[PDB]
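Participant: Before I ask anything, here is the structure I am working with.
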Amino acid sequence: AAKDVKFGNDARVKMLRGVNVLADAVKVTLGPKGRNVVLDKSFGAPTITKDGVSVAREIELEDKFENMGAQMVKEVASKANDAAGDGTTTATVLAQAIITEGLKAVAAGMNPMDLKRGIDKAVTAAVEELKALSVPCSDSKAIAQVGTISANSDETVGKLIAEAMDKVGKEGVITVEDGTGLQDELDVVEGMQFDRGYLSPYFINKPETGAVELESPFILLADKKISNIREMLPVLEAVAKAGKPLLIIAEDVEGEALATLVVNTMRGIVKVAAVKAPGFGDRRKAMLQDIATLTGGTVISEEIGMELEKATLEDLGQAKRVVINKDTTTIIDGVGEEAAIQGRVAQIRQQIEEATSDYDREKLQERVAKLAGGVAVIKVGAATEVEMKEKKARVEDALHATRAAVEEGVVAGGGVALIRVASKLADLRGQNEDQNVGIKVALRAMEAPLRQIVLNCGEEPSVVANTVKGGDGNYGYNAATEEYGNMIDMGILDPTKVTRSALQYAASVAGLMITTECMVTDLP
Amino acid sequence: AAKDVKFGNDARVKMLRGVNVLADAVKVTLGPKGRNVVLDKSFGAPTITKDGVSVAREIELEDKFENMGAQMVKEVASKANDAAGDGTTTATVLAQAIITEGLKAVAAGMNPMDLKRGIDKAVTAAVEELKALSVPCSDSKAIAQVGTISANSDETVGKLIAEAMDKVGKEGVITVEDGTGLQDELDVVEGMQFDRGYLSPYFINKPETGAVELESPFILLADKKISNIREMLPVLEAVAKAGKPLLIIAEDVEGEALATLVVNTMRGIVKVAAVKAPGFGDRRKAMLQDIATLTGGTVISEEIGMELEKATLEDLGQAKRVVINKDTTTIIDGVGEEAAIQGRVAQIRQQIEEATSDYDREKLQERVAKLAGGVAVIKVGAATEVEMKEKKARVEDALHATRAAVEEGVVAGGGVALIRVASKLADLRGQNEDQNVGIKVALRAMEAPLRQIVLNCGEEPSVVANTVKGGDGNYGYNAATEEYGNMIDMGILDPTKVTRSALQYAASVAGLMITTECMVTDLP
Amino acid sequence: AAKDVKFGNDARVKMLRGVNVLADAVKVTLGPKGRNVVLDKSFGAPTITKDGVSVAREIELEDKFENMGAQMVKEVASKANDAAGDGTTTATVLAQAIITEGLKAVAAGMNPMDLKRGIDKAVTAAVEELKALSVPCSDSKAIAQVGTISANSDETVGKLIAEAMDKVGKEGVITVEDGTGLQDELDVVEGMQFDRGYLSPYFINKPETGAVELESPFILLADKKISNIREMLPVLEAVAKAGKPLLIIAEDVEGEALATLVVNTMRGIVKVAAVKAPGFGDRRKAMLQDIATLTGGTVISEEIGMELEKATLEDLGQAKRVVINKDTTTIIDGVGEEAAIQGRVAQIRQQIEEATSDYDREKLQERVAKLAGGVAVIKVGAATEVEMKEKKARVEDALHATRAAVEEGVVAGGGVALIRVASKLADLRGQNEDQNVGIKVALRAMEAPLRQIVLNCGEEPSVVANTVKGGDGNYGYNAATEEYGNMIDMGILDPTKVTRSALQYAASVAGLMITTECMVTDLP
Amino acid sequence: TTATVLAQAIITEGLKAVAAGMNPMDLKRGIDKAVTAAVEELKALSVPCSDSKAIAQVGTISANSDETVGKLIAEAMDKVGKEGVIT
Ligand SMILES: [Mg+2]
């Protein structure tokens, strides 16, 4: 595939045009009263949505290079959402603002590297200002308070979120399941979650979630990389007859074994998924065993002399539910014996006391938390299935905001916090004039999300922002009610973590584009 | 098919245009303050990188002839990295400068052959100047000193390099393995390295490395060329059943067996790799035997009457690790008995006594080193698996730099060494008037890497080059800190070998283009 | 299909353009300081060579008719290499000069038939001059002298060539084999060479050589034309288990068996080659038998009642090496017993008494020479494979030059010999005025290779040639050292046979083009 | 030629200033004020040219460093006087 190359302004201008298309389309849906965007669907009638993430997902440009601009922003914006749960659209809005003004500066004869440096300094100062601005969240009322707000002013949802965290801790693992009964249920059951993703995007049976949900699946524990389909065949045939899904944990799965399973799973016969074993080197051997004890399974080790091909249902572990997302795997309600698992914890507790290394005490302690802490599950109850499933989405959305709020506290969510920081460091400047311009670009860019909100609502952006500038603290304008006041008090806020992640990611992508002198793509 | 032919000025102009595109894109990332380059992918988003090598690999031009120019530079630049481990971007930078100014000279009516000679004379003088400029690196302090710098100021990485060399030797074999735990472990285990590449690129399971890593594979030793698939089958299925990779050492493998093994390995049945036996004639027979003793394997010889088809696992040697690169084969921790291995060494030591020829004593001595010297292995410790691969990559990069530093010492790495040498031989004149022009071209061209660094840093190339010229020795400008001083003492340097190799290759390709009178290619 | 036909000048002009393209691209690489050419590959990137033959192979033209001219010259030039071993580029150079001046003459309105004939007298007279100019090579000192020069100032290469001839004889059979060790080995072993080509070009396993080399292959001796694949099966299958290549000697092989074997040998199960038997009729029966005794194999005769299907391995002769080129087959180190081989010789020596004619005595004597004389072989010794194989190529070229040198002696190789002869017969005139024109065209065409040499070097051809003409005999200009004197003494010479063959082929092809009224080809 | 160069540098930098968010009318005033100050400095730097050699040097420098032109002109201006006419 032959490549087309553009330099300097020809390159940068195309990125600007590309980013603006993505940004302009996505920006309209940011506010409470945000405007809706029509997306075509290959089969059936066209889709109408107010969600920026959905719109961002659906945008790819005709012109390569312009496409690059949009996509570069999308990758980083997606990361903000993946690390914060919200602000995907906000990051893009901020990215456009920094990028559009920053590019003018490079084309004006000013040095791009200095402009980046000025912007980064502004961003660095802004992050700390956000930290001062931020209202901490630690007590149960604050947990419930943020949870109910996120949940769309439903106090019952906030209560369960706080209760879940209270039962397993702030860092504990909380999952959501369809409710069997009308009543909301919160339960503690043996289970474990670890940072391991799925080996294939093809495996996902829940496309909105992006996660794979399996029902009472068999669990295969392995201690070797799997490159050959042959080891799986006797076990593979056995699971299909059952009709139950099979989950595999091992070092890695190579394309020969994995490709057949991928093909077999997608609209095929036996639909199963495989994930990598948690931990590394020395760490994994103990952890796989922890999972084994938890699911009542048997670990298969090449070192032992036992191979996967010589295996039956007896060796496999079991759990009622398991869900696998892009980079995380969690198991729910493992079958392992209560005495076995509790005993395992006792063995580990004894292990903690050698305390030879701080790293080892903590790491052993970490093992205790995953196994002994268990997994807290929340079933969402409702009168009708339609209401029940809808409520479940809301609970999950509140949970991401609550976790972000816990880690860093909260800030005004109308884009007000960005406004608020910009007013505070207006005086800040750099020795190089180019640096001064970079600082101004970043600060001015911060204003955009507020203005975008107001613009979407059909109100004057300049008038609203000007009055907001006049105020102090968490004071701001709420788009939904057209009334000025403390945004946190009135119910509109964003986690401190999401605002920070969006703003800095936007600056990071912006800085990269500003310094770029060349882009490469294939011919039309 | 029918060919499109250009010759004389027309052929040279296209090469210039082709090389400039390649060089303009790659040159922007050379400095510590490297400019970002965005490389597109057909699916979704573009990528942003400061790595010149990744940029250069990707470049292919639609316009034939121009494409040849770019490719010609890429091949020679690639050779510099292949024989030095670094300077791929630097070679290209120097190549553009030499080629552009010299090429104009040939089109100006100047004799090309003389211009080459003038350029080469300046290049040769510069190489010796580099040798004088170069600071020796023999003691452990120097070994560690260069190793930590290359490792990007990591003192511990330098320490392991120095200690490994201290044991096995400068000429010894040092390899890097993923670490078992937090500590970095260095150990010497029985093993052997020889200069033999892999028969097929398709074999590589580590795409960034360009090498094939196998875990505790069975080893097949053969005394015949393998053109037929069929002999392999009884051993081939047996190894697959065993569940481990198979490594083959023999005279050579033909496409009849090679192509099927490739097909068999890529997304298929069993993934194994094969390499050619070390030495030739008398040497291979003794050398293969040394490997057999080392891996505890059995050699199969046509001359004896033994055949591959009749062989079993017990006839195969074993090692915990084996890695195969483009031109080198090495094995780690051979299973062969200490009594057998050490006893064989005694047999070889005894052989050395005959001293019939310097050639046999030299060669026998070489056998002793490989068989008895052993292999030094370095495990890289880390708190996380991602970090562990990260630290490991850095060690490998440092190791090439240390080996290069050992072989020829080191020079200032800011492009300063090229500057320093160019200034020293300003006076030098050729025979023909045209030759004198070539000399100026070569010397002026040398300036470019420094200027490029400064250009990438947003600083004036002419002003920095001018100040550097004024100073002497290793004195120069550090782009990263915007300061002037002794570049080696400031932690910025390049191995003498990489600087020399990049400068020599740039001149070699440049001269080559200069003397090229005709280009033939397919129509568009 | 409909075809494009053009007449006279229209047909001839296209041939002229075709030959000029081929000659212009090839001629630049003729000199010692020749200019390299860049050719592109489907498989990767471009490679550069100063070798005219490689350039010629890749030259094919867009315009049918022009392509034919180039191909016609390539055809004749290739033949010169085939019958001389060198001067493929020289033949092409001479062809362009003769053709351009002569072809213009036909275009003007001069008689073509006379022009060819006029050129022929020039050529015939020049060849006689070459014979007088030519220094004979008979003694060992001359043999070694030319051999070392051809090898490129390597005394050892020439010394072995002289020694090889000194053993088996000037007309004996000398072959080249890879060296098992450091020492160069020249020795004699039973073997036979005969003039027979390979049935299919597809058979060649050595594309640079254009020949098929096999390792200790089984030899099939047959007494019938082969038309049917079925007979082959029991023996073909037999060689397959053995794993060794199979060589076939028979009257001829038809497409029915030939096509399947060709497909079988390319990307197939058994890779074998087949050639026609030496001699014919009555002579053939004895000739095949001589090979049978030599190989120790059994000849299958239809007349007897023996059939190929009824054959086994014991009926197949063996030799350590066999090599087949475009029209010659030779075997090395036949396994046949010395007692039987010598005994076979005794039968032939006894036969000579029958001699009722000189032809029969001679023909029988020739048989004695092939069998009893044997084949001498050369193993090329070197420190490493790269040097060993590289050295081997040079030895083969020196060998061809020595055979050509022995058969006709040598002439100045700077193109000087053509210059010297052209100056000598300035006076010669034809009958018709048109014939006179042809003579001048041929005599000044002779100059072209010298001038081309000087042109490549970047020196003025007109100036060099004038001074060389002023001199006498072998006196001329050495392009490599920029000096004047005896070219032969200096180290630059061409075999008389190659110079003559190049010149005669150039004139032969030229005359055919001069006399070619019409051209017919496929549509574009 | 020199005047044109000044226009080139003034406008290139001035436009850059315009792109910097500055009021052009003010930029013009700044330029005009700087020029007024520069002229006075020029007035101070200027040294009277009264000798033949200096006049020759200006003629020679103007004539692209041609000595004969300066020599010929210096002789002329001296001979004709201050109000004399040279063509
Ligand atoms: Mg003037």
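In order, the residues displayed for chain C correspond to 2-525 in Swiss-Prot numbering, which applies throughout.
The backbone N, Cα and C atoms fix where each Cβ goes, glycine too.
The note that Swiss-Prot attaches to the published mutagenesis C:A2 to S is: Complex stability is significantly decreased; when associated with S-76, same residues as in M.tuberculosis. Feature annotation from Swiss-Prot assigns ATP binding site to C:30-33, C:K51, C:87-91, C:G415, C:479-481, C:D495. Among the mutagenesis results in Swiss-Prot, C:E76 to S has the note: Complex stability is significantly decreased; when associated with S-2, same residues as in M.tuberculosis. The residue drawn here is the original one. What Swiss-Prot says about the mutagenesis result for C:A109 to C is this: Forms inter-ring disulfide bonds. Prevents ring separation and leads to the formation of high amounts of symmetric GroEL:GroES2 complexes. Experimental mutagenesis at this site is recorded by Swiss-Prot as C:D398 to A, annotated: Can bind ATP with normal affinity, but is defective in ATPase activity. Binds non-native rhodanese, but cannot release the protein. According to Swiss-Prot, the mutagenesis experiment C:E461 to K carries the annotation: Temperature-sensitive lethal mutant. At nonpermissive temperature, the rate of general translation is reduced and a defined group of cytoplasmic proteins are translated but fail to reach native form.
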Participant: Using C-alpha atoms, which one of the mutagenesis positions C:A2, C:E76, C:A109, C:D398 comes nearest to C:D495 (ATP binding site)?
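Facilitator: Closest recorded candidate to C:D495 (ATP binding site) by Cα: C:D398.
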Participant: Find the one among the mutagenesis positions C:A2, C:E76, C:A109, C:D398, C:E461 whose C-alpha lies closest to that of C:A480 (ATP binding site).
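Facilitator: The smallest Cα gap between C:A480 (ATP binding site) and any of the mutagenesis positions is with C:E461.
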Participant: Do any residues at least six apart in sequence from C:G415 (ATP binding site), in the same chain, have a Cβ closer than 8 Å to its Cβ, and if so which, in order?
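Facilitator: Counting only residues 6 or more apart in sequence, the Cβ neighbours of C:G415 (ATP binding site) under 8 Å are C:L451, C:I454, C:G477, C:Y478, C:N479, C:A480, C:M488, C:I493.
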Participant: Within 10 Å of the Cβ of C:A480 (ATP binding site), how many other Cβ atoms can be counted across all chains shown?
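Facilitator: So the Cβ neighbour count for C:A480 (ATP binding site) comes to 25.
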Participant: Which residues, sitting 6 or more apart from C:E461 (mutagenesis position) on the same chain, put a CB under 8 Å from its CB?
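Facilitator: Those within reach of C:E461 (mutagenesis position), by Cβ under 8 Å and sequence separation of 6 or more, are C:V455.
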Participant: According to DSSP, which of helix, strand or coil covers C:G88 (ATP binding site)?
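Facilitator: DSSP assigns C:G88 (ATP binding site) to coil.
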Participant: Within a 10 Å radius of its Cβ, which of these mutagenesis positions (C:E76, C:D398) has the fewest neighbouring Cβ atoms?
Facilitator: C:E76
Participant: Inside 10 Å of the Cβ of C:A109 (mutagenesis position), count up the other Cβ atoms and send me the figure.
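Facilitator: Result for C:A109 (mutagenesis position): 9 other Cβ atoms within 10 Å.
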Participant: Do you know offhand how many angstrom separate C:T30 (ATP binding site) and C:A109 (mutagenesis position) by C-alpha?
Facilitator: 32
Participant: Counting other Cβ atoms within 10 Å, pick out the least crowded of the binding-site residues C:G32, C:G88.
Facilitator: C:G32
Participant: Could you check what DSSP calls C:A109 (mutagenesis position) once collapsed to helix, strand or coil?
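Facilitator: In the DSSP reduction, C:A109 (mutagenesis position) maps to helix.
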Participant: Counting only residues 6+ apart in the same chain, whose Cβ is under 8 Å from the Cβ of C:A2 (mutagenesis position)?
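Facilitator: Same-chain residues close to C:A2 (mutagenesis position) (Cβ under 8 Å, separated by 6 or more) are C:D523, C:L524.
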Participant: For C:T30, C:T90, listed as binding-site residues, tell me which one has the smallest number of other Cβ atoms within 10 Å.
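Facilitator: Sparsest of the binding-site residues C:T30, C:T90 by Cβ contacts within 10 Å: C:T30.
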Participant: Quick check on the binding-site residues C:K51, C:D495: which one has the highest count of other Cβ atoms within 10 Å of its Cβ?
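Facilitator: Within the set of binding-site residues, the most crowded position is C:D495.
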Participant: Sorry to bug you, but what's the C-alpha spacing from C:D398 (mutagenesis position) to C:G32 (ATP binding site), rounded to the closest Å?
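Facilitator: C:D398 (mutagenesis position) has its Cα 17 Å from the Cα of C:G32 (ATP binding site).
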Participant: Tell me the Cα distance separating C:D398 (mutagenesis position) from C:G88 (ATP binding site), rounded to the nearest angstrom.
Facilitator: 12
Participant: Could you tell me which three-state DSSP class C:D398 (mutagenesis position) falls into?
Facilitator: helix
Participant: Calculate the distance in Å between the alpha carbons (Cα) of C:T90 (ATP binding site) and C:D398 (mutagenesis position), and round it to a whole number.
Facilitator: 15
Participant: Compute the C-alpha separation of C:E76 (mutagenesis position) from C:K51 (ATP binding site), stating it in Å without decimals.
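Facilitator: Answer for this pair: 20 Å between alpha carbons.
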Participant: Distance check, please: Cα of C:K51 (ATP binding site) against Cα of C:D398 (mutagenesis position), rounded to an integer number of angstrom.
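Facilitator: So the Cα of C:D398 (mutagenesis position) lies 16 Å away from that of C:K51 (ATP binding site).
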